[PDB]
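*Asks:* I have a structure here, written as structure tokens, and I will follow up with some questions on it.
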There are 6 protein chains.
Amino acid sequence: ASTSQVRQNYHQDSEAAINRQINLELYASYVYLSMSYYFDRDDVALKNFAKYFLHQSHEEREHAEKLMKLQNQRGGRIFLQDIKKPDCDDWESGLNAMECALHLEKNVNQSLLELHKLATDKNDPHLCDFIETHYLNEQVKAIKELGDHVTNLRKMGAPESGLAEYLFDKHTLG
Amino acid sequence: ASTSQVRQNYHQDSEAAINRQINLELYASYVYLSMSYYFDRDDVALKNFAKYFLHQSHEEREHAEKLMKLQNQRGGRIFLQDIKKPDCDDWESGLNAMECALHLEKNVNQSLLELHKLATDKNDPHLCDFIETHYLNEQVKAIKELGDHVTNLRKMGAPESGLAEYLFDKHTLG
Amino acid sequence: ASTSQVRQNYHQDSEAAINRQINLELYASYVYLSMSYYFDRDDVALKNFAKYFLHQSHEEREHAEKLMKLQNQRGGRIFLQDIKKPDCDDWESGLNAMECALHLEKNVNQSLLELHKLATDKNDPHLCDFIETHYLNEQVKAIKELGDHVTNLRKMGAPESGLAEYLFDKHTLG
Amino acid sequence: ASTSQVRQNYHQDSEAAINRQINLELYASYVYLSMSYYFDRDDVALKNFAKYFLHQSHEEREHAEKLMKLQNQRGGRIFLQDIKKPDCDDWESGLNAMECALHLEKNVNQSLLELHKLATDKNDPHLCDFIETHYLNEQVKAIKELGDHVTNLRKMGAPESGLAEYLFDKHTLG
Amino acid sequence: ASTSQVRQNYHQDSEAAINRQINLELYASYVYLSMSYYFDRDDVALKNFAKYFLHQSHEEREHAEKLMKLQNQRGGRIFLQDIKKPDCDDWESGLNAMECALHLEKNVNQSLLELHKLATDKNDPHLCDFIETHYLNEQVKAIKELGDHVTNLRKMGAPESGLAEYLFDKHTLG
Amino acid sequence: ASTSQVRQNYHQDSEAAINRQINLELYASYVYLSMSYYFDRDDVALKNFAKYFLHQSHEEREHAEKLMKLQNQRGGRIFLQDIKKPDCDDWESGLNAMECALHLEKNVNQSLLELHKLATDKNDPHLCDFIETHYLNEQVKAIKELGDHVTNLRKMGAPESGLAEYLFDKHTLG
Ligand SMILES: [Cl-]
Ligand SMILES: [Cl-]
Ligand SMILES: [Cl-]
Ligand SMILES: [Cl-]
Ligand SMILES: [Cl-]
Ligand SMILES: [Cl-]
Ligand SMILES: [Cl-]
Ligand SMILES: [Cl-]
Ligand SMILES: [Cl-]
Ligand SMILES: [Cl-]
Ligand SMILES: [Cl-]
Ligand SMILES: [Cl-]
Ligand SMILES: [Cl-]
Ligand SMILES: [Cl-]
Ligand SMILES: [Cl-]
Ligand SMILES: [Cl-]
Ligand SMILES: [Cl-]
Ligand SMILES: [Cl-]
Ligand SMILES: [Cl-]
Ligand SMILES: [Cl-]
Ligand SMILES: [Cl-]
Ligand SMILES: [Cl-]
Ligand SMILES: [Cl-]
Ligand SMILES: [Cl-]
Ligand SMILES: [Cl-]
Ligand SMILES: [Cl-]
Ligand SMILES: [Mg+2]
Ligand SMILES: [Mg+2]
Ligand SMILES: [Mg+2]
Ligand SMILES: [Mg+2]
Ligand SMILES: [Mg+2]
Ligand SMILES: [Mg+2]
Ligand SMILES: [Mg+2]
Ligand SMILES: [Mg+2]
Ligand SMILES: [Mg+2]
Ligand SMILES: [Mg+2]
Ligand SMILES: [Mg+2]
Ligand SMILES: [Mg+2]
Ligand SMILES: [Mg+2]
Ligand SMILES: [Mg+2]
Ligand SMILES: [Mg+2]
Ligand SMILES: [Mg+2]
Ligand SMILES: [Mg+2]
Ligand SMILES: [Mg+2]
Ligand SMILES: [Mg+2]
Ligand SMILES: [Mg+2]
Ligand SMILES: [Mg+2]
Ligand SMILES: [Mg+2]
Ligand SMILES: [Mg+2]
Ligand SMILES: [Mg+2]
Ligand SMILES: [Mg+2]
Ligand SMILES: [Mg+2]
Ligand SMILES: [Mg+2]
Ligand SMILES: [Mg+2]
Ligand SMILES: [Mg+2]
Ligand SMILES: [Mg+2]
Ligand SMILES: [Mg+2]
Ligand SMILES: [Mg+2]
């Protein structure tokens, strides 16, 4: 019930929005962890899909940690919620997982754009800069990469061609 | 509704128990992540407590990943649940966090001992060996380290002595 | 008709079971040798299938040698039998050979699990540890690898697609 | 009269059995120290027998230290007893010392097997794993090495041939 | 029931004779494996006899593999038979094992000389050259080495002198 | 019942006194081993006290070995007795252990001074030189070091200040 000695120009609504973004980044980490181990199943067996999604999982945990750092740097207080189990699930094919990841990354981007419009509305240029520097271009690049992956799997003949997914695994994700 | 081609001597109850252990390891990862960022607050400011618990968080994620690998190696199917928010919370002091971590690691050890007694009861020597090789001695060492930490903080005069926690941070956790 | 000076807690039934396992490992070495040279035929011509199975042959001979060492370390006496010619034979395709190897490795694993249950029943913890340390996880990994191989050959369109087997040879077994 | 904060699944009988094993390892260290200096006498003068047994003495002290570490890791309390003087004594010849060492190592192994059966009976898989990992195979190898040494000294013509013991000293123990 | 596209000047009788030689080389590999582990027994304990025969075992497996390669290079088809258990057995002494190996290598040489006389009779100069280049001088050197070993063990006083076998182990086979 | 060929100017009383000193050095080794593992307890947890006393334990074993060497060099015969369990025990605090070690090292020094006065009385200048060269200054330095340690722990506020013992552990014994 006392103010942080560091807190300055950091609105309560921005603090709460950062806590929601921390949960979403941890959720995205968990989705990619689930997708990774789907491709490690003996009846799927696409090792470079598995490595690609595990690396994406580890990168989302780093995104979450940087937002936790941000909350403390500005004198807000971290508030954690349960990390929901992955809600795309029933992964089906390399193409379907890539399509789920594209939808996930577009939903994360929309959250970040809402967060930026809140920080704009509260005239918080430090938070705006943080989001722009560390999150917005990384999301645009992630979305473009996943779109490229979905396109090549479609053009190659996935998901009906198991040869398509096999060769994509070796040539793009190797 | 068809059996994995790799599955052999892997009981349904063992499969389900491994899924419960995966959740518990992810929960422990989340507890240590929360504890880490408590010590990064500007009104706590113990950077080596923060680094120690972040490293412990990263090690629990690795424990979880190895159990997910184990589930696929044996032809079981991973089933994920929500990762609950940390339930010790209200961290208070370096001593209180160390005491919460000791209780967490003893609860994880009791889960692993129950898992080993199930694998014994189902005559699954591969699973017994996996638990013994990768988990049981790591838990005994973690518990002994946390006990040692709690003892030194108590003897030094924590939690009343902020000088105790400061000097422990520099000398033990540096 | 006199006891070994080293023998201690080594039951006659365990001694005989180790001799049976030595034969089985030499049999598995011979199966993989036969499979290797099938892929070196001019009308098959898949050089990385041939190298993969030759390496597996050499690893089974090492498994057999380590059990012969074990028999002498415990003061048992090696008893050798004929090494039967390979009984899957008529190798047909890369997929069929991989399926034969998966069945072989599951039969070896079942032998090892029976051996472990005998050593358990005779309270021989050294033999139990030997089997767990040197054999059980190597069998789980071999079975998982062969399952993954069978899955990718099926998904790629083998055995009807000779292009599938050719490209698997280059990308997975290269 | 209060429980260790680390203690979990560690039976009082296991604690006491570990204390007895600590004494036995220190006793074995003392036997090999005595045997070492017998071979350094001017009327024995077999320098590589002396070095071999001194190294064995140093290895038994390390075994004892690791059990003392184990007792503290599990939250038991070390209880020390007198280390008895060596009870084979009157060393006589290189062959007789090797035969005394073989009997010592078989008695230590029987102690360890009793300790493992107690840990099994109390469902202590961590202690079972500790004994299997650090002690049982080291005892099997020690016993096999000593048997081999006794055999070669016998076949060479010891203890009547002082030339046998001299040449064994140079070629096997050099 | 169709001819290999590579087959040229390769008589059916030569093909069958190569298959018989493959079995004999695998048999010789198995004899030397059995002899190796006899010298690893605790009541024999001649480690350099054991290493010498294990290396000879590994060299006979290589001989067998090269004949399997030869069969495919010429467009013949490998036909495998059971590998008989060793038929000298009851190894007795280093001298007796060396005498068994000398007899084995003379029987292998007589097989190879019969194979060369068949290839001569069918005017197959490639097969004649293969046998001469890769097998005949290696057999003459093996036989001469084993004769030299038998001579030195006899002259030293084996098998009655266990000191002879011990010192041969160190000086010739070290 | 025959004299050593090397023995010269080595009185029976000196021989017996060296045997008593060997026991005392082994006793001192055992005291420091016990003290070491007291500081490794989870409810003590002073790792550099534990390392300091373990090193002191290892140095006393070396002292004992050098006296065993001395006994053989002079043609005396080693006579071993039981190594008594540590008789200070109930270690209490870093200060109390340091005070016990100071008393132990003063008792060892008094034994060595008695041994030197016996060697003087028997006109054994080699034994006098041995004691002076290898033992007397090492004892004076050990006693001075332990006194310095006791003084600093007292001045720092031990044993009531657990912070004193903690910081001494880091700064003096690190
Ligand atoms: Cl304000
Ligand atoms: Cl909030
Ligand atoms: Cl929640
Ligand atoms: Cl860019
Ligand atoms: Cl079943
Ligand atoms: Cl489940
Ligand atoms: Cl859930
Ligand atoms: Cl450890
Ligand atoms: Cl300080
Ligand atoms: Cl018996
Ligand atoms: Cl048998
Ligand atoms: Cl047979
Ligand atoms: Cl693994
Ligand atoms: Cl209890
Ligand atoms: Cl006790
Ligand atoms: Cl006692
Ligand atoms: Cl071994
Ligand atoms: Cl030499
Ligand atoms: Cl023709
Ligand atoms: Cl044939
Ligand atoms: Cl046959
Ligand atoms: Cl030549
Ligand atoms: Cl005299
Ligand atoms: Cl005496
Ligand atoms: Cl006594
Ligand atoms: Cl000095
Ligand atoms: Mg949300
Ligand atoms: Mg990414
Ligand atoms: Mg992200
Ligand atoms: Mg839900
Ligand atoms: Mg930028
Ligand atoms: Mg749970
Ligand atoms: Mg940890
Ligand atoms: Mg864990
Ligand atoms: Mg809740
Ligand atoms: Mg077990
Ligand atoms: Mg281990
Ligand atoms: Mg069989
Ligand atoms: Mg293999
Ligand atoms: Mg095998
Ligand atoms: Mg048959
Ligand atoms: Mg292992
Ligand atoms: Mg005892
Ligand atoms: Mg040893
Ligand atoms: Mg020992
Ligand atoms: Mg007595
Ligand atoms: Mg081991
Ligand atoms: Mg034949
Ligand atoms: Mg050869
Ligand atoms: Mg040959
Ligand atoms: Mg037969
Ligand atoms: Mg030539
Ligand atoms: Mg005394
Ligand atoms: Mg000292
Ligand atoms: Mg001393
Ligand atoms: Mg007493
Ligand atoms: Mg003087
Ligand atoms: Mg001096």
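All residue numbers given for chain F refer to Swiss-Prot; the residues shown span 4-177 in order.
Cβ atoms are placed via backbone N, Cα and C, with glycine included.
Here's the feature list from Swiss-Prot:
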DOMAIN    F:11-160  domain 'Ferritin-like diiron'
MUTAGEN   F:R23 to A  Abrogates interaction with NCOA4. Fails to localize to punctate lysosomal structures
MUTAGEN   F:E28 to A  Reduces iron binding and oxidation rate; when associated with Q-87
BINDING   F:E28, F:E63, F:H66  Fe cation 1 binding site
BINDING   F:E63, F:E108, F:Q142  Fe cation 2 binding site
MUTAGEN   F:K87 to Q  Reduces iron binding and oxidation rate; when associated with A-28. No effect on iron binding but the oxidation rate is severely reduced; when associated with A-108
MUTAGEN   F:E108 to A  No effect on iron binding but the oxidation rate is severely reduced; when associated with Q-87
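Buried or exposed, and what's around them? Tell me for each listed feature.
*Replies:* The secondary structure of F:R23 (mutagenesis position), as reduced to three states from DSSP, is helical. If you draw a 10 Å sphere around the CB of F:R23 (mutagenesis position), it holds 14 other CB atoms from the protein chains shown.
If you take the C-beta of F:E28 (mutagenesis position) and look for same-chain residues 6 or more apart in sequence within under 8 angstroms, you find F:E63, F:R64, F:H66, F:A67, F:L70, F:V111.
Annotation note: F:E28 (mutagenesis position) sits in a helical segment as assigned by DSSP.
Counting every protein chain shown, the number of other Cβ atoms lying within 10 Å of the Cβ of F:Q142 (Fe cation 2 binding site) is 19.
Taking all protein chains in view, 16 other C-beta atoms sit within 10 angstroms of the C-beta of F:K87 (mutagenesis position).
Taking a C-beta cut-off of under 8 angstroms and a sequence separation of 6 or more, F:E108 (mutagenesis position) has the following same-chain neighbours: F:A31, F:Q142, F:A145, F:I146, F:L149.
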*Asks:* From the Cα of F:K87 (mutagenesis position) across to the Cα of F:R23 (mutagenesis position), what is the distance in angstrom?
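*Replies:* So the Cα of F:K87 (mutagenesis position) lies 13 Å away from that of F:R23 (mutagenesis position).
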*Asks:* Report, in sequence order, every one of the recorded positions (F:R23, F:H66, F:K87, F:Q142) having a CB within less than 8 angstroms of a CB belonging to chain D; if no such residue exists, report 'none'.
*Replies:* F:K87
*Asks:* Would you mind pulling the DSSP three-state label for F:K87 (mutagenesis position)?
*Replies:* coil
*Asks:* Measure from the Cβ of F:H66 (Fe cation 1 binding site) and count the other Cβ atoms within 10 Å, all protein chains considered.
*Replies:* 21
